[PDB]
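Chemist: Take a look at this one; I'll ask things after.
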Amino acid sequence: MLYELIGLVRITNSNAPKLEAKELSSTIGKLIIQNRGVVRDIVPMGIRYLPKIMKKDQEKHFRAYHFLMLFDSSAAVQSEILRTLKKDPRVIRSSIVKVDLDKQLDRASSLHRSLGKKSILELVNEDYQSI
Amino acid sequence: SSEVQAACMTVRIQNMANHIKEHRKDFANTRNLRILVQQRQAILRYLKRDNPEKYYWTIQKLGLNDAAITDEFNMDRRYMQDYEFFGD
Amino acid sequence: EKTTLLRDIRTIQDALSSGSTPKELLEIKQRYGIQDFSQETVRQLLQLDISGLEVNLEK
Amino acid sequence: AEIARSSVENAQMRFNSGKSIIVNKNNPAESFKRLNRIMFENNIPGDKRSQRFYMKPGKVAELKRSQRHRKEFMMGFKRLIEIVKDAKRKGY
Amino acid sequence: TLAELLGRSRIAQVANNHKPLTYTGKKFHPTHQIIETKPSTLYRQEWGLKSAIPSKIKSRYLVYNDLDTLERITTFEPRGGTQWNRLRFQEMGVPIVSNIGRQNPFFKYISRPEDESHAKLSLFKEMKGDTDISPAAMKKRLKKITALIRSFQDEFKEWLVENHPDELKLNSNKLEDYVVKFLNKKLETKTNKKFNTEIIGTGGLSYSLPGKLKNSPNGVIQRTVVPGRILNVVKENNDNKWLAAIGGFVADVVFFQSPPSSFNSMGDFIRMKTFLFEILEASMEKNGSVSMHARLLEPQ
Amino acid sequence: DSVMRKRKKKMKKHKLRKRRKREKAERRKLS
Amino acid sequence: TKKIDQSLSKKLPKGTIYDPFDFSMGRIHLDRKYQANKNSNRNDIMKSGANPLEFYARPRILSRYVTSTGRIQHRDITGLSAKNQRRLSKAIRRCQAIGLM
Amino acid sequence: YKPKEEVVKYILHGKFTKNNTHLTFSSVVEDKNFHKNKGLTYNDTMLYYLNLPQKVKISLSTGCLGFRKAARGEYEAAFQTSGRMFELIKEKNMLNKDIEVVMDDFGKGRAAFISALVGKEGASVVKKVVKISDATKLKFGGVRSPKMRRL
Amino acid sequence: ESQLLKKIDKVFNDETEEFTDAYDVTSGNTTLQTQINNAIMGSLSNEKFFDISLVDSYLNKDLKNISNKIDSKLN
RNA sequence: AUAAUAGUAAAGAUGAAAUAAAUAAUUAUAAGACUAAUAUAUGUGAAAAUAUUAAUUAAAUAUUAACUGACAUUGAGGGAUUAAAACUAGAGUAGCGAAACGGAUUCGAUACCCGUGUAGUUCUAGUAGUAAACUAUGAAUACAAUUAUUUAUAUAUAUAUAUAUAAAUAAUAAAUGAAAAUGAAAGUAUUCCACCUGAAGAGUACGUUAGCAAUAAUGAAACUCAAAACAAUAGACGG
Ligand SMILES: [K+]
Ligand SMILES: [K+]
Ligand SMILES: [K+]
Ligand SMILES: [K+]
Ligand SMILES: [K+]
Ligand SMILES: [K+]
Ligand SMILES: [K+]
Ligand SMILES: [Mg+2]
Ligand SMILES: [Mg+2]
Ligand SMILES: [Mg+2]
Ligand SMILES: [Mg+2]
Ligand SMILES: [Mg+2]
Ligand SMILES: [Mg+2]
Ligand SMILES: [Mg+2]
Ligand SMILES: [Mg+2]
Ligand SMILES: [Mg+2]
Ligand SMILES: [Mg+2]
Ligand SMILES: [Mg+2]
Ligand SMILES: [Mg+2]
Ligand SMILES: [Mg+2]
Ligand SMILES: [Mg+2]
Ligand SMILES: [Mg+2]
Ligand SMILES: [Mg+2]
Ligand SMILES: [Mg+2]
């Protein structure tokens, strides 16, 4: 099944804002590819201010690095990833939504589909045939 | 053909029964399972009238017997306890 | 058999374009039964049933 | 450090609630009127009053049904009045 | 038969129109057909419609949408004022000219493919001119076309290897050119939007040909003077020209050097006074509007 | 049946409930 | 006074045709009465054919359909179809749960 | 490295219930040497400046002005209590920095407080008020309210 | 893991652009032109992302019986 | 609820009242229950029910193609599910709240209003099978005159509407009806099931079956009476 993870990582060090996000993406990506899974895309969303002050593991946060990760795995692996994210102190909020593949095998991230690009081939073919 | 319909229902019955064994309080899908099992009985009862030779061949291959098909069945609480549907 | 179709079809197309005849090919001539290594032998190793269906449907 | 000092203005107003008005030093009574409009367009006074006492779900459903009917009935009434006025203007 | 007669009846001649009779947007041209009744028929509320128009109506001109409705009334507005805008334009005797120097749309000119060198610009305009098309009916232009174009694959898999084989073995820069031409050549026979609904030229506002001089008892008229009104007392924001109301049209007025002092004096009531203007040129835009340029002739 | 008529059944049900509570109480003391 | 409130004067666009009635107060009142946000469709993503549920991670677009306090607007105000209103509300509720809106 | 407590603004909070009106005047104090402390992260600094400590200066109710029992929840009680607050803010030299008014509920004293601040009684305080806001607390489901009163 | 390390570096790099969704960025046809060309040309297409026509012509001795035909014509 | 902080002297409640370093404000911590807008319960579900988010499993739509060849309808008995309250066992217990104990009101107040608030309301595993469990309207099939409004599928184009065919809802013709009204049924017909035969006695008594229990199902007769009931009409009256 195709899944879309949206994680809000903590920005502890203002000098290295995209450090825990890179370390986290590697941890999650390794779980996926080591359990028969495929990582289709990793779309960084940048530092954004949280809608409110949020709390996690007796800590407070006002900003986080947003990142998206489109990956293919089994339901058991998807639940394992979610369990690790809900326990990691780095992760402030994490959501995994299923992306239906009943009609087509290649679906882009919701962010891209919102912009009209329905498949990764459309994104790649707009970076080769026109770039 | 009635034999094909019974076989196709058997696959779904087997899958639905496995679901119920893990979701014993899912009464909505227990009701669906009951109706599907009763539908399979109806199609096979017609087959026995239409082509008796195929009927006996079909039920033997599916693992059923004439009694399972002709006898009134309600998949009630006594059945769940006499055949240990949920185990223990 | 670690040998893969793609790799085997990449040796029958390089040996047929370079002239090399390592014993692997003889083995490949047994893995697939393709005694002769020509451009019209890889095309018959990769035939898909769909192609036959398309012609039966036209008839 | 100063990085945490020069980035507090937006941060302060980035977590807004939507129930605040910047007072117009000239006409300070116009800002209180603007705040009142927000309260009524978010039904804040009505919600607060409706949360003072518990109402049974059946009664809640009845009131919601009746209120919707009255809202739709008023829209149908206004549509018919517009037709009357237009018909009168053309001499019907 | 009765059906044949009905198709040719005067009511059938009026094209179906459901456009709002009360429109508050920007009006660039007439939207409804003006209906006129003679004085004798008006005395009897006869307009050639289904039902008698209410006697309150004293005008002899109306515009309507529906002959009858569920409300048992006719949907009409007793106005015919777009005819006076056209007749006032005729009185100003300013021919409409093309700012792009295009051929006259009212003459059957022998045109050539000079602009047809943009075959890939307009052949794809059929699928790319979908600014306001449904999200799925426009998507039906992708599979429906793909099958039609895919049915010409065999024809183009032989013509291209018989007329330009070198390109197929060297580069596709020219192959793409042969593709755009192929479809158009095989589409000119087809009828895709064979009827074009775009406004043709002036749209009927003026059928006057440029060139003629206006003879007068005081000699040939060299500059057309027309009374008008200045709407704003401050030039259009971001534009170096004010706006005037001349003959039912809003024009852009250019002043000689300075703005008359009556502007500051009058202020927002400047529209209450009438000035004399000179109509420099009149152009037609694709939206169907008329771009009238004027000049505030001031007593000197 | 109307509310008026329902009220007669209501009274009969109340008197039966009142009598059964009364009987219960006695059994408790007599037990 | 040489000044008039904008609400008491109509500015005729350039290139448009007008009637004498366009200078009256009736035109002013008539334009107020029939002033509807009909140009929203061309600027309304959710009235274009896109699935509102694909915007659950784009709070900026979703924030156009909630009040200042975050209350989802009734369909009477949004003007969306039943399906889009249903999908849009789901997107907003999901966005709120993820921690973005 | 040294406590440098300074006032940044004042908060005038009004709680307008059905039976009383409570008016609190507070000071938003900021230790201007907080960033000069050791072992302080960028997050702790930003979190300290996003919710600065507050100190209560004036606390008033309608019973402090002599209104008793049922009179405490009336319009006149709130208007006079609002005046006494606007006076005590000038008599304590607390009208130098900007004031932010926070109103809580919609009792009869809410409109009296607004009238007393947009009128003569609050002509000094109103000049310093920079932001007005509402802080009415609503519940999304939450605890069960008491049963409706049959009266 | 090699692909993962290369992807992470290329996406979380200062040079890389990140979808911050703060403004309506400005600029279909590209992907629609690849479809049109692959529908007309088919096997004899120049698109990097071709259709099954090319794979069908290969296994049907068409892309080869046409290459020889073109070359024979050139002769 | 607890703690801190400054800051004070009243606070809380009501028709008005009185009963039990505060209230208010800003922080921090803990716990249980609930689910604002959207929202129409629209829709979905056999009914009961069902609206904070995600995931897993199961079920559910339309058209087309092929296939089976009456395999269907209804359904006694039977089976399954079934709100709230109640009960058994173990956890939980913020708020609400039978009872109980107090404060008021009143001529009296075993009430309505206020306080303190136990069971219960929550979760897990069970028992029980009852509601104005209501559309007070069993299910299925064939059929009959219109309009309006949505929804869905399809078709077309001079590309955004237009034309079709279903479904839903609203108002109706006919028809039906004691009328109120029903309106695609409460119409025209067919098939199957449940149920009724004056009121009161009575859904009671007795027996039986089932349940830990409360109870649930089944379910009379005597005596007495010439009543009793529904729709609608005109009044009178209404804090
Ligand atoms: K419903
Ligand atoms: K037969
Ligand atoms: K039967
Ligand atoms: K039965
Ligand atoms: K409790
Ligand atoms: K009901
Ligand atoms: K029945
Ligand atoms: Mg059956
Ligand atoms: Mg009855
Ligand atoms: Mg009071
Ligand atoms: Mg209580
Ligand atoms: Mg407190
Ligand atoms: Mg809700
Ligand atoms: Mg419904
Ligand atoms: Mg049945
Ligand atoms: Mg217990
Ligand atoms: Mg009490
Ligand atoms: Mg049970
Ligand atoms: Mg009972
Ligand atoms: Mg019953
Ligand atoms: Mg119910
Ligand atoms: Mg059925
Ligand atoms: Mg009983
Ligand atoms: Mg009656």
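Note that chain E is numbered according to Swiss-Prot, with residues 2-301 shown in order.
According to its header, the structure was obtained by electron microscopy, 2.6 Å.
Cβ atoms are placed via backbone N, Cα and C, with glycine included.
According to Swiss-Prot, the protein carries these features:
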MUTAGEN   E:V235 to A  Suppresses defects in the 5'UTLs of COX2 and COX3 mitochondrial mRNAs
MUTAGEN   E:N241 to H  Suppresses defects in the 5'UTLs of COX2 and COX3 mitochondrial mRNAs
MUTAGEN   E:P260 to L  Suppresses defects in the 5'UTLs of COX2 and COX3 mitochondrial mRNAs
Chemist: Cα-Cα, whole number of Å: E:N241 (mutagenesis position) versus E:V235 (mutagenesis position)?
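Modeler: E:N241 (mutagenesis position) and E:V235 (mutagenesis position) have their Cα atoms 10 Å apart.
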Chemist: Just the number: how many Å between the Cα atoms of E:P260 (mutagenesis position) and E:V235 (mutagenesis position)?
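Modeler: Given the Cα positions, E:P260 (mutagenesis position) is 10 Å from E:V235 (mutagenesis position).
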Chemist: What three-state class does DSSP give E:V235 (mutagenesis position)?
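Modeler: DSSP call for E:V235 (mutagenesis position): coil, neither helix nor strand.
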Chemist: With Cβ-Cβ distance below 8 Å and at least 6 positions apart along the chain, what are the contacts of E:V235 (mutagenesis position)? List them in sequence order.
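Modeler: Same-chain residues close to E:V235 (mutagenesis position) (Cβ under 8 Å, separated by 6 or more) are E:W243.
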Chemist: Starting from the Cβ of E:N241 (mutagenesis position), draw a 10 Å sphere and report how many other Cβ atoms land inside it.
Modeler: 9
Chemist: Ligand 19: which of the mutagenesis positions E:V235, E:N241, E:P260 have a Cβ closer than 6 angstroms to it?
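Modeler: Going through E:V235, E:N241, E:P260 in sequence order, none turns out to be close to ligand 19.
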Chemist: Using DSSP with the three-state reduction, classify E:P260 (mutagenesis position) as helix, strand or coil.
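Modeler: It is coil.
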